[PDB]
Structure formats: structure tokens, C-alpha cells
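Report on one structure; see the data block that follows.
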Amino acid sequence: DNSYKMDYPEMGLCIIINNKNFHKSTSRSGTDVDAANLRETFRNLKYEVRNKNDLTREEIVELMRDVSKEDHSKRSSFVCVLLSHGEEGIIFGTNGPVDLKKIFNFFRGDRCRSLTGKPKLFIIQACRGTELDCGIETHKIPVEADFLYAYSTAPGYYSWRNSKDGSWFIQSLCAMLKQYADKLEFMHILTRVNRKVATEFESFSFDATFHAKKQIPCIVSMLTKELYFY
Amino acid sequence: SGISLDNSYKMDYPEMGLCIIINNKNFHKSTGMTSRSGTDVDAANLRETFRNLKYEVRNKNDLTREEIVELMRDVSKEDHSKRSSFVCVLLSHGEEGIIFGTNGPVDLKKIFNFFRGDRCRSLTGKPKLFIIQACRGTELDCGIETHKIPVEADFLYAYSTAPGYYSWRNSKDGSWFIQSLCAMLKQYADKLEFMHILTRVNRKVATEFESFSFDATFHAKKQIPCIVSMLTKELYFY
Amino acid sequence: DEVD
Amino acid sequence: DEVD
């Protein structure tokens, strides 16, 4: 009873929203690498992956609305990966911002019944503000329960991306998942993603202001059980 | 030579670390805030629990906002070099991002920042745990029928409730969250990794607690705690 | 039970 | 390396 039931006929949906190009009301280079890395990773995890690209904020809201009205009865879990510009509490559609809460709420235990009591995972590769990390040298269940919000970055802070390799967080996320999804619990996997990102990445910039900076992702868990993909 | 397993924080320093508890029960009249009945049960529970985990517990009661800030500065300026970790527990009125001294608000960030890796050097690379029992807003949950490391790394913030929501306290039993926190620690700190322990706390609070009120607005409500983790390794108390 |  |  300490781990989620993950042997439903279907693992669940993995929705990937990849916003690369924003209306001229900048281009997020290397995000396609991430979108590709995630598709492959969650394919191996036996998720039903749907990749979307370059969605307006209206499209994002309606995409998430429709997915939440689907019947998830045969599915163990739900995954949504958000790839875009962001601010604290905010993700950008191609033509502007939308409140993260507004997305999360379609899947509340009371509004998406076929996911009640099943893990709902939101993986957010976006800025949570404009701070840089300079580093240092070494009524029966709550409607908000059973969400996991894996943030690329601490609140208030930039999230780093590499134009060639993909974002730091997704790079590390996919790598740890590949190596450890058949061994470790999900929080313990996410904790190595924290260490990988914290220890192996350091920004290189011609602009002193953005040079030699660091990043620590942020695991936010409302889960009530342990999660194993295996 | 010899091979790896540095997946876990080094917890065998000569000392486990400080466990600071700020217990705010009685608030200045001028603030408009109610007495937090039952918080004394929490404060005792916490002290005994973290005593058994071999922490050096310091209980503080009814501190003003200035005292809270000065306390955490002083403690951040201690030499922590022989200590495995740092633990801070806050028991008070609150709002999102805010804990209340007896006479006013303190920014939670202002407290957390004293312990940043660059700012408290003898805790650099060591687990910094903040346990926050307080409101994060006024939402009720009605439930449903079933440069080399980041300066922000190695913090864990175990909040009693979700972002934006009330946090519940029982005047006789103590707060739902601290009740469950202590109990799971007693039961599992010799068996489980810390994140898995906090997950049982999430389950216990979610499953076993529901509000009973004569006020329909506040009756039959639910709560889920919020684990926020910047940890880079596994944390075991053995 | 009371809000905190 | 660029910020998101």
C-alpha cells in the first residue's frame, strides 16, 4: 500500500508541449532536442506520448481541458511536460502567459475522476523568475493530493538551456531515467537529477553577468505513495 | 583501492546538528491574531522526536519578528563544521511566503537565505531542513470521495499544506502535519530514506484527517502537505 | 479543529 | 548556454 498501483493496462499519457517559436507580440534554441529526448525516454517507459509544438495559451488550456475529460480508467498515471519561457507560477503559450495553476486544476481529484488516486506528474522546464545562482566553491482525499511538480529550477530563478545539447534539467532528467527507472523510486531518481544538474553543469558565457552560473531544480511533491515505473 | 556509494549525505559527523523550534502561540493583541492552542503539543512532540534522532534541540517560544530574524542570523553564524545537518521548525500564523512573529510578519526567504551555501559556509553541502507548520493562504480543500555547487542546493522545505491553502491545527492533539511528521519519524527514521518518510506523512495527513466544525464553511475539509526538495543526495538518519 |  |  506504500507504492502506487502501476499495473493498469496502460501506464498513461505523456503530453509534451514544446514551445519554440513565439509570436512577435525569442526562439528557444535546442528545445527540439529536449522534446526528442523526452519522447524517446517516456516511450521506453511505456507511456503514450503525444508531442505538441508551438501552442498558443488558448490551445494549451483547451488541450489540457480535453485531456482531462478523457477516460483515464485503464491508465496508471499521467504525465505532462511543459517546455517554454516562464515566470513564477506562469508558463508561456506562443502568444502569451498562462497560470500554471489553471493547467494543474483540470486534473484535481474532483475534476478529473478517472485519475483520482493516481500519480499526476508535471515536469516544467521554464524560468521561475530572473535570478541567477552564482554558486559557491566546494470528502475523503484532498483534491490537491497525488500531484508531483518536477521543476527545472528553484522559485525565482532562471532555468538554463543549451542551444546544442538541450536544457540542463531535461538532459539530466532523461539520463537518470534511462539509467535508473528500472531500479530507483521516482523521488530518488529526481534527487540524482538534482545532483547531476547541481554538480555537472556550469554556465559558460561571453557576458560576465551570465557566466559561471549554477542551477538547482525543484522537486515539489504532493504524492501520497512511492512511484516505480518498473 | 575501493568503489562508490556517495548517493547519501554524510551523516556521521561528530554531531547530527541543531534542531531549532520556534513556537509562536501568544500573539500581541494589536496584530489581531488568535492564540494557537495545541501548538505546545507540537513543540513537545518535535523536541522529543528530534532528541531521539540525536539532534541538539533548542525550543524558542513567542518570539517577535525581530527576535526570529536575529535568532536565525546568530545561528547561521555559528560554526557548524562538526555537524551533519541543520533543522529548523516554524510553528505559527502565516501567509504564502510569510511566517508571523508575535508582533508581525517575517519573509520566509529572508530566514532561508541566512543558510545559503555561500552565506553559511560550514553547512555548504549539508542538508538544511525547514519544517513549516502555518497557513499558506485561505483556500479550503473540500476533498473528493475516493562556483561549483548552487547556493540554493541542499535545502528541503517540508510545508504542512499546499500553496495557497489553510493549514489545520487541533487544539487538543496538535497540528495535523506535526502530529503525522513526528509519528512517521518515530516509526520509520530507522528504516526509510527521508523523502519516503515525508511521503508517508503526506499519506497520513491526506487519508486520516478531516475537519469537524460547527461552521459548515470549515467542516469536512482536507489537507495535503507540500514537500519542496533541493536536496542532492539521499538523507538517512542512521 | 481550527485554521492556523 | 542561454537562460530560457
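All residue numbers given for chain B refer to Swiss-Prot; the residues shown span 29-174, 185-276 in order.
If you're wondering, the header gives X-ray crystallography, 2.0 Å.
Using N, Cα and C of the backbone, Cβ positions are placed for all residues, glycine too.
Here's what Swiss-Prot has on this protein:
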ACT_SITE  B:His121  active site
ACT_SITE  B:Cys163  active site
MUTAGEN   B:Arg207 to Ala  Abolished ADP-riboxanation by C.violaceum CopC
(request) Could you tell me how far apart, in whole Å, the Cα atoms of B:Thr174 and B:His185 are, given that 10 residues between them are missing from the model? (result) 48
(request) Show which residues of the chain containing B:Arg207 (mutagenesis position), separated from it by at least 6 in sequence, have their CB under 8 Å from its CB. (result) B:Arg64, B:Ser65, B:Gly66, B:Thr67, B:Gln161, B:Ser213, B:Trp214
(request) Between the Cα atoms of B:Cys163 (active site) and B:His121 (active site), find the distance and write it as a whole number of Å. (result) 6
(request) Enumerate same-chain residues with a sequence separation of six or more from B:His121 (active site) and a Cβ-Cβ distance below 8 A; give 'none' if the list is empty. (result) B:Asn52, B:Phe55, B:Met61, B:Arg64, B:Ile127, B:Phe128, B:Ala162, B:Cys163
(message) Applying a 10 Å Cβ distance cut-off over all chains shown, what neighbour count does B:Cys163 (active site) have?
(response) 24
